[PDB]
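Trainee: One structure, as structure tokens, below. Some questions next.
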Amino acid sequence: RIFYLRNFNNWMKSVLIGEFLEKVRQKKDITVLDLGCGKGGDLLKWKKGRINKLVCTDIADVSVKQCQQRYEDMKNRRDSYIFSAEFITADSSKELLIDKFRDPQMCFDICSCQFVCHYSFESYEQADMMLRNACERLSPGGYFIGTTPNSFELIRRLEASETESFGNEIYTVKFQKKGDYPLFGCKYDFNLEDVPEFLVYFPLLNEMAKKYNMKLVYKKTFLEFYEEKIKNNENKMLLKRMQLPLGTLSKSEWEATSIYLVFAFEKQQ
């Protein structure tokens, strides 16, 4: 029954992505940076969005090759318009992407960073660098959007527990330490259903992003974002198409999903 949670987070991304492609269109040939693209889970979302150019990039060569394969298959389906795509293997917390890009002067209208940012918080330099790569090639008025664990929700559960661990049948989180939360390098293990992650203090990400002329649009918990986006019936209908609150997800599914927040920043003039 692990479909429903995976599918819920996917609908989260869909609705975030749709909102910001529309904001870009309200301002008047859309170029997108999908940073930490994995296997291509969002490839389909970008086609629906009708964008024109996509750069997919990941630290993991196999995921990158795989995402390129999936993109190609979507190309080779019968009777189909699709963005052009460029695929780059690169550590975006340690290497500059502008030097990897084919077109070294290209611009982006959105950088999408889904379930990736928290890997960069190992140190200042890698956090600043992923952020550099996310923001420095955005056109004025463009967006840096994504999804990451909520540090406040993680610590809170950590401090309600008797151990370094908390979780349910679906997820387990294991910190190295209680009481001590450094800005960079605050490691914890995460398992759903197991790469080591780093805590992302949102007030800090927010300040660090100013360095690249970004201002916050919003930061919403998954539950806040869900409670609001679902008042829209097309959104509801999309959720039904694709498929603590009482419905949609089970109690323990909601504890899993409610760990996350949604964020958006905009490039200033």
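The residues of chain A that appear here are 168-195, 198-249, 251-363, 367-416, 451-476 by Swiss-Prot count, in order.
Just so it is clear, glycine is given a Cβ too, placed from its N, Cα and C backbone atoms.
The mRNA binding site annotation in Swiss-Prot covers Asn176, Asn177. According to Swiss-Prot, the feature S-adenosyl-L-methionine binding site maps to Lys180, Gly205, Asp227, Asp261, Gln284, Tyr289, an assignment based on experimental evidence. Swiss-Prot gives this note for the published mutagenesis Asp203 to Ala: Loss of activity. Record note (Swiss-Prot) on the mutagenesis of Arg239 to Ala: Loss of activity. Listed in Swiss-Prot as a mutagenesis experiment, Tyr289 to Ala is described as follows: Loss of activity. While the structure shown retains the original residue, Swiss-Prot records the mutagenesis experiment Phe291 to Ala with this note: Strongly impairs enzyme activity. Swiss-Prot gives this note for the published mutagenesis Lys393 to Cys: Loss of methyltransferase activity in presence or absence of RAMAC; when associated with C-178; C-398 and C-417. Partially restored RAMAC-mediated methyltransferase activity under reducing conditions; when associated with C-178; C-398 and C-417. The mutagenesis experiment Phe398 to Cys is recorded by Swiss-Prot, whose note states: Loss of methyltransferase activity in presence or absence of RAMAC; when associated with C-178; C-393 and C-417. Partially restored RAMAC-mediated methyltransferase activity under reducing conditions; when associated with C-178; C-393 and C-417. Listed in Swiss-Prot is the mutagenesis experiment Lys409 to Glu, annotated as follows: Decreased S-adenosyl-L-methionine binding and methyltransferase activity in absence of RAMAC; when associated with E-413. Decreased interaction with RAMAC; when associated with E-413. A mutagenesis experiment is reported in Swiss-Prot for this position, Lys413 to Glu, and the note states: Decreased S-adenosyl-L-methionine binding and methyltransferase activity in absence of RAMAC; when associated with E-409. Decreased interaction with RAMAC; when associated with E-409. Quoted from Swiss-Prot, the note on the mutagenesis of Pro452 to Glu is: Increased S-adenosyl-L-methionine binding and methyltransferase activity in absence of RAMAC; when associated with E-450. No change in interaction with RAMAC; when associated with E-450.
Would you situate these features in the structure and describe their surroundings?
Mentor: When secondary structure is read from DSSP and collapsed to three states, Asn176 (mRNA binding site) falls in the helix class. All protein chains included, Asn176 (mRNA binding site) registers 18 other Cβ atoms within 10 Å of its own Cβ.
For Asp227 (S-adenosyl-L-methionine binding site), the same-chain residues that are 6 or more apart in sequence and have a Cβ closer than 8 Å to its Cβ are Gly205, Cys206, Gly207, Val233, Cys236, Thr259, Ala260.
Take the CB of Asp203 (mutagenesis position) and look out to 10 A: across all protein chains shown you find 27 other CB atoms.
Other Cβ atoms within 10 Å of the Cβ of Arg239 (mutagenesis position), summed over all protein chains shown, number 16.
Taking a C-beta cut-off of under 8 angstroms and a sequence separation of 6 or more, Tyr289 (mutagenesis position) has the following same-chain neighbours: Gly205, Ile228, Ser263, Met300, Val368, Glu370, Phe371.
Under a cutoff of 8 A between CB atoms, and with a sequence separation of 6+ in the same chain, the neighbours of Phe291 (mutagenesis position) are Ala297, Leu353, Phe354, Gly355, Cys356, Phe371, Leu372, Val373. In three-state terms derived from DSSP, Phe291 (mutagenesis position) belongs to a helical segment.
Counting Cβ atoms from all protein chains shown, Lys393 (mutagenesis position) has 18 others lying within 10 Å of its own Cβ. Under DSSP, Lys393 (mutagenesis position) is assigned to a strand (E or B) in the three-state scheme.
Under 8 Å, Cβ to Cβ, and six or more positions away along its own chain, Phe398 (mutagenesis position) finds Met179, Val182, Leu183, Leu468, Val469.
If you draw a 10 Å sphere around the CB of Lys409 (mutagenesis position), it holds 13 other CB atoms from the protein chains shown.
In the three-state DSSP scheme, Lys413 (mutagenesis position) is classed as helix.
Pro452 (mutagenesis position) carries neither a helix nor a strand DSSP state and counts as coil. All protein chains considered, the CB of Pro452 (mutagenesis position) has 12 other CB atoms within 10 Å.
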Trainee: Ranked by the number of other Cβ atoms within 10 Å of their own Cβ, which of the binding-site residues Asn177, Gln284 ranks first?
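Mentor: The largest 10 Å Cβ neighbour count belongs to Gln284.
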Trainee: Nearest to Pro452 (mutagenesis position) by Cα, among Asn176, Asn177, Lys180, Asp261, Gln284 (binding-site residues)?
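Mentor: Nearest candidate: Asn176.
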Trainee: Taking only the Cα atoms, work out how far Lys413 (mutagenesis position) lies from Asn177 (mRNA binding site), in Å, as a whole number.
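Mentor: With distance taken Cα to Cα, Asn177 (mRNA binding site) is 13 Å from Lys413 (mutagenesis position).
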Trainee: Which number gives the other C-beta atoms within 10 angstroms of the C-beta of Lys180 (S-adenosyl-L-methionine binding site), all protein chains shown included?
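Mentor: So the Cβ neighbour count for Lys180 (S-adenosyl-L-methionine binding site) comes to 19.
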Trainee: How many other Cβ atoms sit within 10 Å of the Cβ of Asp261 (S-adenosyl-L-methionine binding site)?
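Mentor: 17, counting other Cβ atoms within 10 Å of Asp261 (S-adenosyl-L-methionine binding site).
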Trainee: Among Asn176, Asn177, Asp203, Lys393, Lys409, these being the recorded positions, pick the one whose CA is nearest to that of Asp261 (S-adenosyl-L-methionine binding site).
Mentor: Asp203
